[PDB]
Each structure stands twice: as C-alpha cells, then as structure tokens.
Amino acid sequence: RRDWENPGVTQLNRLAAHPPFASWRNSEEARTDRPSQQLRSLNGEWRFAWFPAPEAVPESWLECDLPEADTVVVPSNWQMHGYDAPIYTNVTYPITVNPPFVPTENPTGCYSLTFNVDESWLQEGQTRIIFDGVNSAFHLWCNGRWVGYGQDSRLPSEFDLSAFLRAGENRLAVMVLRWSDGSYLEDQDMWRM
Amino acid sequence: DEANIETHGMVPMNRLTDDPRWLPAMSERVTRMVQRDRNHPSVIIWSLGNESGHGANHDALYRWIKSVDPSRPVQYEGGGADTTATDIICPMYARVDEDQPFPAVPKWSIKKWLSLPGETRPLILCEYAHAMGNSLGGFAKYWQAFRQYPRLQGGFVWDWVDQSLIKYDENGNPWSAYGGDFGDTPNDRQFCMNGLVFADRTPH
Amino acid sequence: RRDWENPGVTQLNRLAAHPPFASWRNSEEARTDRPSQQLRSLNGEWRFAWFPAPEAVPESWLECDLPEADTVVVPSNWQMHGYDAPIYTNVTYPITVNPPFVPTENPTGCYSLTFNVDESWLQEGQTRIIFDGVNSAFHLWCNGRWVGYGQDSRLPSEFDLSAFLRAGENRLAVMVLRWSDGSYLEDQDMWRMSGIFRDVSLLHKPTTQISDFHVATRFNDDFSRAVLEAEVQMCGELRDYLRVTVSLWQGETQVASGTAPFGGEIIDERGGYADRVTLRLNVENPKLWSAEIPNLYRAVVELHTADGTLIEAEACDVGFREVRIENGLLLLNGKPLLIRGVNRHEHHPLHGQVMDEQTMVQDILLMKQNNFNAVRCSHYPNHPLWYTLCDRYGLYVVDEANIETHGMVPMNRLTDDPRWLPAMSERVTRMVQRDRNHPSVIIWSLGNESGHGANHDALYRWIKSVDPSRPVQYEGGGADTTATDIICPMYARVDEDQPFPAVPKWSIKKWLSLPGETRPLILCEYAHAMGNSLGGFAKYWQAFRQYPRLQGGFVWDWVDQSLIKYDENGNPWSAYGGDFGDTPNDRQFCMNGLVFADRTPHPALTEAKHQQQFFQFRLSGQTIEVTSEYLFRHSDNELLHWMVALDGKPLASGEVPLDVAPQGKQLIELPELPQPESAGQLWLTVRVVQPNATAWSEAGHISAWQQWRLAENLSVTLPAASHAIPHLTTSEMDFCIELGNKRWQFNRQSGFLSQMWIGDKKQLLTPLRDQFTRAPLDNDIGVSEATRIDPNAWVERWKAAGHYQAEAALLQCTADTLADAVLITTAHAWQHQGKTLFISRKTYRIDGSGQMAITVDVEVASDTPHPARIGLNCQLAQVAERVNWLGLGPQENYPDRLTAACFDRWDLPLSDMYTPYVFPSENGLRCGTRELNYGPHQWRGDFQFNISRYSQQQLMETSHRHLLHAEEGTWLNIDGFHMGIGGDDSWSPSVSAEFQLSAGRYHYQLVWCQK
Ligand SMILES: CC(C)S[C@@H]1O[C@H](CO)[C@H](O)[C@H](O)[C@H]1O
Ligand SMILES: CC(C)S[C@@H]1O[C@H](CO)[C@H](O)[C@H](O)[C@H]1O
Ligand SMILES: [Mg+2]
Ligand SMILES: [Mg+2]
Ligand SMILES: [Mg+2]
Ligand SMILES: [Mg+2]
Ligand SMILES: [Mg+2]
Ligand code: NA
Ligand code: NA
Ligand code: NA
Ligand code: NA
Ligand code: NA
Ligand code: NA
C-alpha cells in the first residue's frame, strides 16, 4: 500500500490522542507525581540496521534479529550514529518536490527490541505502546505480527498491544522511513534527520 | 505551542495549505496537539504552524481551535502575518521604523502596522533580531518601541541555540560543523546557526 | 485492508473534484451546450451478481463474467430489481451502531461491463471513468487490475483509466458494498438502498488541460455594472505559448472576452500559481438572474495556443446575481427574498433513487406552477442535471453536503470527533468544488441532523473562506449555532414555543428578537405534510409577511417516498416501511409529501399554492388593491378576472389588465353591480390569469385568487301554504311519520331515526346517529404504536377516554303533533364505564312540505379530551354519481386548511370526494357548506361534510388504501364542527387551540329534504 506516499493515510490502527497519562493505581502517587508502576520506559539498548529503501528489508527481520544489526541507544537519530548524513537545507526541500511522492531511495531504519512483559499486564486490562517521536513515518510489528502505522514526527503515536504480547519475552520491529508524504509538511529550517 | 506544519519550499507557499486534499493531514497535526497539550498552564497561545503561506485549511483549523478551546488565542504568521487566521499580528522580521513593502505580504514598520486602517489587534513578533553570528545590532530599538506602545507586546528572538553539530577531526578532535559539512548537498551552510548561545550553551 | 471499515480512508486513487466537464474540441459546441464526442455514457446493460458479503466474491469475477450473473440496467438500485430489500428506517441506524464497523453480512453488488474503447482515446490524452453515484462504497478494477476505491454515495467518483485500457474490448469490475463507514454519515430519513444509481461515463481530456475553473460575478451598488471573474487552472506541461481565453455570450452575441497566458498574481513570499490565471471581464447593464427571470449568459473557457490552435474548451451557464446578508436580511440582487421553498428528496416509486430528466422537469414545473421559488437538496448533493434545470427554469437552491448522523447518541458524537473531520470534510469540500458555478445555488448547507460539533465550525469557516458569495447554513445543535449565517429551525411553530432542553424550538417570531440575535430566519423544514395535513399553513405565511426577518421556509416535503408493489393479478400498489419485510422500520413516516409518488397532488398542495401567491389584495368598497410581491418583474403576463355571484349564481364578471411594478400596488375600480333581486350572500372572487404561455406554464394559468363577501340579503319572506299535515303513528317500539310518498321512522328503543322512505324505497342502511370521532389522521397518531404507546398523542387520549367505544344511552324520546308538523325530541348520553362524555339533545321537526328540520345541542364534559368532531352519520342506501354542494371547494378542506378553497357551487363525481392517502384516515371533508346534494337528497344548513363508500370504521381499521373496499350504499358524515388536522409536526400534538373543540356546548341545525 505504500502508505507513505499517500497524504490520505497518516496512520493505521493508531489510538486517539490525550493528555499525559500514567494509570496510577494509588491516588497518593498520582497526587505527588511519583513514578507509576504502570508506565514503563523502553528506552535503552535496541537493535538497528540501516537499509537504502523499504524494498530492501528482508521479511526474516519480522521474526528474527538480523545478525548484521548493531546494538544502539534509543532514542536517537540514526544520522548521529553515522549510518547516513544529516542534511542542512533551509527552504528548498531536501527531496524533489512532487507531492505526494518521495524518492525510491528512501533511507529506512529497522529498529527492534526484545523485552519482557509481566504476566499481570496481560491477565487484565490493556497494554499499549507509545512512540513519543518517530521521524518521519513507520510501520510497527509485534512478535512477527503487524500492528499499525503512523505519521507526524513530533507527536506521540500509540498502539494497543494487548492482543499481540505474551508473558515473558516479546520482540517489536519498527520500520522507520526517512521520507514520507508527511515530509511535505515538515519543511522547517533545521537539520533533516 | 505550534503545530508541526511547515511547507516553506512549495511554490507558492500555500500550495498544499490551500488544497482541501491536504486538509486531513494538516488537521491531525493541529488537533492531536491540542488534545495532548491543552491542560498545560504554560501554553498560553496556539500556533497553526509556520511558513506555509495562508490557505483555506488554516482558516478552518483556526476555527476548530477557537471552538474547542476558547481559553487561548490562536496565532499564525503565514500569508502576511495579519490574516483572518490569526488573533495576533505576528510578523517575522518586521523592522521598528522601516517599512518593507513586499508585494502581497509586506512587512510594515511594527509601529505603523498597528495603526493601519481598521486594525486593532495586538502585535507580537513571532521572530525578530536574527542572532546569526555577530548580530543583534539594533536590538535596543525594538525594546524601546515595545515599551512605548501599548499594543506592541514584544516578541520571540530567532533563536535560542546554534544548530551546529559535533564532528571529529582525523585525530579525534571535536569541532563544530554546519551545512555541507557532512557531504550534504544542496545545503544552506551556516544558516543553521542563529542562536544567542553556541550549541554547548556557552553564551554568544 | 477492509477500507470500508476505516473512516480514515474515503477513497484510493480518486481524482480531484471539479465542475461539470465535457472536453469539447470545438468552441461552438461548447458555447451552445451540444453533446461532446469526448464525453461518452456507459449507461445501459451491465452484468450483475449479488453476494451476501465481500468475502464471498470469487477471484474469478475479476477477469471473467459469472455465468450466474444477470444482465441489468445501470443506473439502478439493486433493491429495485429484487435482489434484496430496501429498508425504511427514519432515525435509528439500519445497522448496529458500532463505528466504524459494519455488519459482516454486508450485501455486495458485483457489477461488470464489457465495452469497447477506440484506440484513438489511448493514443494520447487521458481517459477517466466517472461514477456519479455509487451507494455506499466501492472498489474498481479494469481488465482485472485494481484501480481504486471511493465513498460518499452522492458525489461523483472519478479515476484515470489511461494506463489500464487496451484498444478494443475492456472489462470493468465494480464491487459495491451496501454498508461502509460512510454509512455512519448517511443516516437520512429515507429508504436505505444501494448500487450504481447515478450515471457512469467515460471522459477524454488532453494531457494539457483545463483542470478547474471558478466563475464569480461582482456588481456595483445598483447592479448596473458587473465584473465577471474566471479563475482557471490547468494540469499538464506548462509552455509559454499556452493561453486561456474566457468569452461571455448573451444568446448569440459575444458581450466580452479576455485572453492571457498562465501565471497568476503573486500570492506570497514564494511567488504565485504558474498553473493558473484569472480573467476579468466587465459587463455593463447585465441581465440579472433570479427565480423570477432566470436570465443566463454563457461563459466559454478555451485552452489554446498563442497562434490560435484550440486545445480544449469547457463552459458553463452564468447567472449574474449577488447573494448577501445585510442588516439581518437575506438579499438577492439587493432585495429581500421571501422563500416559498420545499425540501425534495430524489425518489421514484418504480426506480427507487435513480433520477431521470423527465421526472425532474415534471417536479420543477409542478413546483413553479404551485408558487414555489426554492428547493432544498434534502440532504445530499443531487444528480448534476438538477442544478442545470434550476438555473434555467429559475429556482433558488440550497445545496447540502451528504452528512447525516441522526441515530448517534448524542447526535454530535461523530461531528465533534476530530477523527471524523476528514470524512466530513470531503462531503463538504467536494460538493463545493462541483457545484460552485451554478447560479441557482444561493446557500450552502453543512448537512442535516448531526448535532453541532467542532467539525461543523471548521467546515463552515472553510466555505466562508473559499466561496464568499453564498451564505452558509446548518440547523443541527439548535438552529442558531456559530456554524450558521441563518437561523434555520425545523418545525419551530409560529407563536408557540417548544422549550426543549439544550435545543429549544422557540416561536419563530420570538426567536428573531432573542437578546443579541440579529440573523434572518428561514425554516429549513416546516409544515410536515404527512397524510391529511398542512393544518395551520396560513399562520406561517401571515407571519412571514408581517416580519421582515422571517424570510420563509422549505416545506417538508415534496413527494411521498412510497414504493410500487404488485398484487396477484399484477395491479400495482403503494408500499411503505415494513412492506418489504424490512424491520425494524418506521412505517408510513416515509410519506410526507405535497404530492403522491406518481406526482398526483395531495389536496394540501393547493393550500400551499394559495398561501405562496405573489399578489396580495385588499378590498374597499368598489376598489380592489393589488400589491405585487415580485422583487424584480413587472406583472407583464397577468390580467385580473373578477366575478360576482349570488349563492353560486353568476351575477356579473369582468377582466382588467394588471400593470403592477415589483413591490408596487395597483387600484382597480369595479363598476356598479346590479345587486341581486333576491336573498343570499353575494361573493366576489378574483383570479390572476397568465394569458401567455411560459416555459413552465400554459396560457391561461391561474397564479392567484382571493374572495370576499359582498352584500348579504337575509331572507325574511316566509310564504307558501300548509299543504298537508304529517301523520304520526305510535307503537311501543316506534314513532312513525308519513307525508305523501315519504315516511320517517324513529326507533323508541334507541332514540334514532332508523329508516326513511321515499315511495316504497328504504333509504338508510344504518340509522342516523351522532358521531364524535374520526378515523385518526397521521397527525392524530404521531409516533404512537400498539407496541409503544404515546399517551400524549390525540388518538391515544381519545382511546383512553373511551371515545371510540362510547355507548349511547337513551335519556328521552317523545313525539308531539303540532298544528302543521310532527315534533320528535331525543336526548342521549354517551358514556364510558360510568363517565358521561357527551350529551346530545335534538329535535326533529317534520312539516307539511316534507322537510325535516333537525336541531342538535351537544354538551362535552370539560374533562374529557376535546373530540375530533361533533356531527351525525349514516349509511345511505343509495349510490349516486355526482355530489353537488354550495360551499368551500372544490378540493378537500379542513378548518385549519381551507384558505385556498372558494365558496361557490361545486359538482363532482363521487370518487372525487374521497382522497386516497396511502395510509387511510378521515378524508374528503369540505367545510362551510350551506347545501349539499346527493341522489334525491338535500341537506341545508352550515356544516362540514364528507361522503364516500368507506366507513370511518373501515378507514380506521385499514393501513393501506389498496385494501379498502366500497361498502354498500354511501357513508355520509355531516358535522356541525370538526377539529383541525394540524401538521406543524407529525410527532406531537400540533392542532392549534383555536381549532380544538373546547367550547363545552355546541349547536348546529340541519334541514333534510328530498328532491
Ligand atoms: C533566508 C530567508 C529568505 S527565509 C528565513 O530564513 C531564516 C534562516 O535562519 C529563518 O529560517 C526564517 O524563519 C526564514 O524566514
Ligand atoms: C419523528 C421525529 C423525532 S424526527 C423527524 O422525523 C421526520 C419524519 O418525517 C423528518 O425526518 C424530520 O426531519 C425529523 O426531525
Ligand atoms: Mg501517508
Ligand atoms: Mg522556513
Ligand atoms: Mg473507509
Ligand atoms: Mg433524520
Ligand atoms: Mg436533452
Ligand atoms: Na508595549
Ligand atoms: Na536558520
Ligand atoms: Na418577511
Ligand atoms: Na419522513
Ligand atoms: Na399584465
Ligand atoms: Na387508517
């Protein structure tokens, strides 16, 4: 569906937006703004591999860590890890202007993470994942299964993972496209990363 | 708080913002921001984005915000800084006393802008005193005007910090890099460095 | 992908919307609107197969026809072909409410077509296919490859097939889903059908082409000068030799022209549109457009080369007119409109929702002939030809987006949700992009019954911004929200407030002056014409006339949405909700029109025509004053015909030319009028006649009328001899009166006139008894059901009080002989389980002339609901051919719906005294009658009556007219008083107090005699 070449599609299966949440199960904790046992950070060491275009991504990646990937810190901009160059352009777009299309050579970041989920999170309620910022568009899979897609590099994209996760170890796969139709609305004078 | 919408490189600038096919994509960039940030007391004004001309999509979104969150004014500079899509005249780089009468989108002296026939809004520059390198010449002129004219309510200097990036010489020595320094081409060179502080936050 | 369960996806690969194109390659054809070889119709015989769900469609269908498919005509709605049933639901959604999902059992219509394409269409340029209307969603494939998808059942979906076609034979495959996420935006009160219901066409455009054009007209203050501005956009490769020429013609003369290369003015820091250009043409003394005189010009848009070679031409009809709201009033060309509108759905009893030119023209002509000047597109953009017709015949139009979410809880659940903004936005923007150059369209509407949500505010502003020439209206959320330029309530009453929480319906008079309010008020819906209705219609017109800011409304609605069904012999019958096995359904609520489905009028149409008259009159002695309500035309196709008659006997008559300027007055002096040398009331009747034919009427068309009572000469003279005295015979069981031929028999056990004879001939089939009820109208029933009773409905109040089950108990029955007559006196009480409801006291006096005078005095308990009527009824033994009466007519008329009827002597066939409303009820009443004639019988007095072969009992026991059967003899209902019928709405009591029989004591008298 090449969803990243269609301004009619800015997301798939994304949950509604809302103010910052933490689902405290203790009122005092919410009152004092302490950490919540229900809001976990997945930031830290993830696996990452760079590709020149979405078409170059191997299907095996969906189910298996790519041995060539590297372990990197997330969050991060892949240009700052040296995978490709960041671009400094002010007004002129960094890609040919031909909405809603983007170059066929579109740098693609394949991120993945193996992590654990407590059984208590699955026995009751809903578990969702939240991406505070992904530039500029991405598809998300969980345990080899496709979950959804999102655009707008500067607002959080949330997906319900309740039906995709298992107690114990799980593996997320995130395919991030450098350029998308969202890039046409992201022409700010700053480094393009 | 400003929506993630900037289409500066279009010709003309409002080519997408005036096209209803892009209204949906624009809309989510504004609505989802309001839905995430509306409870923060620090946010006093919403902005529809930047440098995307003035298109009908901006008017509709201006109205959507006014209707859902009446507690904060809405501003937007595109299309000449005083369009129907803004509660505040919010020019970028309009001078104190000197008019810059560009066609369609003039930048009048801020003192004169306030009093154009029929105008009554407050004026706050969304960007002024471009702090690129050895700059800020005439900064006091703005302040003096802001103090004297009630409706000149200030502005947002451009900008806080140089966007330079660290590079390492052959011998591992870090240095400050700018456009083109990564083989990026075309590039706009040192225009990414416009701040009041260097990237490491040491002051200029 | 299940795109049909995702409001974020409303289409795939669909082309941008634009005004009607034809890609002419000859300027003249463009100018004269001739057909274009570049625009072909694919309408006709297609292959179709029905499936219960998209998952059941075989892959095979993509490449080859299904042996099981049938061959059917397109356009069509599959329910009209019998594949599945159409559903009649008003508010509640026809599918479970669970957005954005729809049922997994989702009727899918697989349509296919094998057609030829000339290689010349493929060798260059672009070939697109155009689906004007597919309900509700669909996927398209061509020669087996997938092309795209589209939603919004009421706007065209276009796709470029350039790369999919081959020279020679090609095959299209269209998978149409009955239900989709767009259905949540399509909850209009009408049959729920589906299919490819509007035209399908193929359009060839060059590669370098006119992709859009917008025409505007601005004027000077007195409209003596104008400027036509045409913005034109192209697609294709720009070249410096490219040019655009816009020429404007008045008939065959070119009045103006402009040519320029592409490149618009600077818009912003980045420059301007290199791919657009705006031509400006001055026009002095333009012929202005209005519904009164729909002057049109022709704008031709040519794309060509500097050296003069034509690339392609597009064009449109242009109506020079300005619409604006100023100082609280809606102005057209500077003058305040008075909207005589009607809401009109696209409906055909045989074809469902497919529209055809003939039906459209029929509708427009009837409208115009009945004094309507406006139509509201309830509640979706219409078939494109509609607008063409309105532009040329002259009707003001409200174009309305296809968005209705009535069934939601609360109603704005989706409209206030930003997730639905995209979907809603296209239903609005694409309509504007399509219809913006039609002069008939004067107001845009955001949709209907979808509460008021932030999405509406955003869209309101969008239109305001893109097309400042037309006000925007929207009724949802209380009719005067921030999303409407016009206070446009539905069913707000004239004087009575309905203070519902959050969305009150104030009296329209009161609404205008609420603190801070300043907008004009035009009802988007009023005078719900369901069944025997429009009672109180005149109350609206008087108010519209008196208050400048009350600028009219759109009656609900034009035509009944009944559908044709056939009995065992093949005779067709009118069907309503539930008739196709659809359930749940809203029964007869789909029939609310001024006209039946086949365009035969209901009697209420005439009440509208009269109230909507364009000439008003006053009478002072011999002077008639005519006032014109036209804003722009002089009465140059009008003369006034006047006639004076005494008790229907024509005394004198004449004609006078009318020469009244718009908004002017003319005084007409009537001659001396040789007063009647006899008793009776003289009546003056005037009619405005159009001597000359028009595009919408025949020579002789009557456009307005009015009557007045002139001198009355009461009769004093009494004479004529006591020839014979009647004889009275008394038995224990009866009182018997005889005079010559005639005999009258009163039963002493029941106290009623039980039989009457002429000669040896019996005359009654059922005795003459008092009657206080009527077979309930739709307004009397409202939304009450056996299953869910509405105790507030009139019918319910009546039933509860025992009105229909009341038993007459005899209190008194005496016979007295007078000097020249026999006097019978009776008294009955009607009671219900102990309570006395009514008491009827009468006297019957039979004199030597054989005349029976009946006096009746009735008491109605103050505490029982006011009765439907106070009259007598019987079943006459005989059936005669004509009915002749001196009174109001000739059509059916009720107390609150009689202004259009005229007092005169009328004579019609019996059949005519019965109005065949599809859901039967009391009908055919005629009021203010002084003499009625049927057979040898004659009744004189001052009453109301109805006469037919159907008993009230039967009308009330029968749900469909086709099931009625003539009874023996003739049922005559003769009323001294009859309650109003109401109609302000059909879901709550709407009969105004002054029309309820609440006086407590009532008197009437009749004289029955033979002929
Ligand atoms: C270079 C001008 C023509 S556009 C100018 O460039 C600046 C460069 O720092 C900033 O980005 C301003 O916002 C932009 O208007
Ligand atoms: C019956 C009311 C609660 S809703 C009422 O139904 C009518 C039935 O013809 C029309 O559809 C009106 O537009 C609607 O307001
Ligand atoms: Mg996209
Ligand atoms: Mg910029
Ligand atoms: Mg959809
Ligand atoms: Mg409705
Ligand atoms: Mg024709
Ligand atoms: Na100030
Ligand atoms: Na900069
Ligand atoms: Na009025
Ligand atoms: Na209805
Ligand atoms: Na005349
Ligand atoms: Na009935």
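By Swiss-Prot numbering, chain C shows 14-1024, in order.
Backbone N, Cα and C atoms are what each Cβ position is placed from, and that goes for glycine too.
The active site, nucleophile annotation in Swiss-Prot covers C:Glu538 and is backed by experimental evidence. Secondary structure from DSSP puts C:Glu538 (mutagenesis position) in a beta strand.
Over all protein chains present, the Cβ of C:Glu538 (mutagenesis position) has 26 other Cβ atoms lying within 10 Å. Among the features that Swiss-Prot reports, substrate binding site is placed at C:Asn103, C:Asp202, C:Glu462, C:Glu538, C:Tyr539, C:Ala540, C:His541, C:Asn605, C:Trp1000.
When Cβ atoms from all protein chains are considered, those within 10 Å of C:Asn605 (Na(+) binding site) total 26, not counting its own. The Na(+) binding site feature in Swiss-Prot is assigned to C:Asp202, C:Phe602, C:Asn605.
In the three-state DSSP reading, C:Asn598 (Mg(2+) 2 binding site) counts as coil. Sequence-distant contacts of C:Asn598 (Mg(2+) 2 binding site), defined as residues of its own chain at least six apart whose C-beta falls under 8 angstroms from its C-beta, comprise C:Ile100, C:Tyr101, C:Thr102, C:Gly590, C:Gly591. Annotation comment: Swiss-Prot describes C:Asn598 as Mg(2+) 2 binding site.
Experimental mutagenesis at this site is recorded by Swiss-Prot as C:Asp202 to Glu or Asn, annotated: Causes a significant decrease in binding affinity in the absence of monovalent cations or in the presence of potassium ions, but only a moderate decrease in the presence of sodium ions. Following the DSSP three-state reduction, the secondary structure of C:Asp202 (mutagenesis position) is coil.
For the published mutagenesis C:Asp202 to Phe, Swiss-Prot gives the following note: Obliterates all binding and catalysis.
A simple way to gauge crowding: the CB of C:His358 (mutagenesis position) has 23 other CB atoms within 10 angstroms, across all the protein chains here. Here Swiss-Prot describes C:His358 to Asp, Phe, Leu or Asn as a published mutagenesis experiment; the accompanying note says: Less stable to heat than wild-type. Causes significant destabilizations of the first transition state.
For the published mutagenesis C:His392 to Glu, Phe or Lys, Swiss-Prot gives the following note: Essentially inactive unless very rapid purification. Causes very large destabilizations of the transition state. Secondary structure from DSSP puts C:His392 (mutagenesis position) in coil. All protein chains shown were included, and the count of other CB atoms within 10 Å of the CB of C:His392 (mutagenesis position) stands at 26.
Secondary structure at C:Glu462 (mutagenesis position), as computed by DSSP, is coil. Proximity of C:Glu462 (mutagenesis position) to non-local residues of its own chain (separation of 6 or more, Cβ distance below 8 Å) is seen for C:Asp200, C:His392, C:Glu417, C:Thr418, C:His419, C:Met424, C:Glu488, C:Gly489, given in sequence order. Swiss-Prot lists C:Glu462 to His among its mutagenesis entries, and the accompanying note reads: Slowly inactivates galactosidase activity by reducing the binding of magnesium. It increases binding specificity.
Among the mutagenesis results in Swiss-Prot, C:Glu538 to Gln has the note: 10000-fold decrease in the beta-galactosidase activity. The residue drawn here is the original one.
In Swiss-Prot, a mutagenesis experiment is listed as C:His541 to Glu, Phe or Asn, annotated with the note Poorly reactive with galactosyl substrates. Less stable to heat than wild-type. If you take the C-beta of C:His541 (mutagenesis position) and look for same-chain residues 6 or more apart in sequence within under 8 angstroms, you find C:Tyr504, C:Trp569, C:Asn605, C:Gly996, C:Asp997, C:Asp998, C:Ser999.
When Cβ atoms from all protein chains are considered, those within 10 Å of C:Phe602 (mutagenesis position) total 22, not counting its own. Recorded in Swiss-Prot as a mutagenesis result, C:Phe602 to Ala carries the remark: Decreases the stability of the loop 794-804.
Under its mutagenesis annotations, Swiss-Prot gives C:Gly795 to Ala the following note: It forces the apoenzyme to adopt the closed rather than the open conformation. Reduces the binding affinity. Under 8 Å, Cβ to Cβ, and six or more positions away along its own chain, C:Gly795 (mutagenesis position) finds C:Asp803, C:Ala806, C:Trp807, C:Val808, C:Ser999, C:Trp1000, C:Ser1001, C:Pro1002. DSSP classifies C:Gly795 (mutagenesis position) as coil under the three-state reduction.
The mutagenesis experiment C:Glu798 to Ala or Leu is recorded by Swiss-Prot, whose note states: The catalytic efficiency is not increased, when the sodium concentration increases.
Residue density at C:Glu798 (mutagenesis position): 10 other Cβ atoms are found within 10 A of its Cβ, drawing on all protein chains shown. One mutagenesis experiment catalogued in Swiss-Prot, C:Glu798 to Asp or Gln, is accompanied by this note: Small increase of the catalytic efficiency, when the sodium concentration increases.
Here the residue is the original one, while Swiss-Prot reports the published mutagenesis C:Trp1000 to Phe, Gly, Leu or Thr with the comment Decreases affinity for substrate.
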Other CB atoms, at most 10 A from the CB of C:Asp202 (mutagenesis position): 22
Non-site residues, in chain order, whose CB comes within 8 A of the mean position of the CB atoms of C:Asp202, C:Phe602, C:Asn605 at Na(+): C:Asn103, C:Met203, C:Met543, C:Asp570, C:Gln574, C:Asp599, C:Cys603, C:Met604
Candidate recorded positions C:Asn103, C:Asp202, C:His358, C:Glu538, pick with smallest Cα gap to C:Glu798 (mutagenesis position): C:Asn103
For C:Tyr539 (substrate binding site), the number of other Cβ atoms found within 10 Å of its own Cβ: 27
Length of the line joining the Cα atoms of C:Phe602 (mutagenesis position) and C:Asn103 (substrate binding site), in Å: 7
Neighbour tally for C:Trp1000 (mutagenesis position), based on other Cβ positions within 10 Å of its Cβ: 18
Distance-selected recorded positions near ligand 2 (C-beta under 6 Å), from C:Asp202, C:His358, C:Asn605, C:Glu798, C:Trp1000: C:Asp202, C:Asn605, C:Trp1000
Annotated mutagenesis positions C:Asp202, C:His358, C:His392, C:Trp1000, filtered by Cβ under 6 Å to ligand 11: C:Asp202
Pairwise Cα distance for C:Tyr539 (substrate binding site)/C:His358 (mutagenesis position) [Å, integer]: 15
Close in space, distant in sequence - C:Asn103 (substrate binding site), Cβ under 8 Å, 6 or more apart: C:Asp202, C:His419, C:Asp599, C:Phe602, C:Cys603
Euclidean distance between Cα atoms of C:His358 (mutagenesis position) and C:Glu538 (mutagenesis position), Å: 13
Candidates near ligand 6 among the recorded positions C:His358, C:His392, C:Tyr539, C:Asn598, C:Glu798, C:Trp1000, judged by a Cβ under 6 angstroms: none
Secondary structure at C:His358 (mutagenesis position), reduced by DSSP to three states: coil
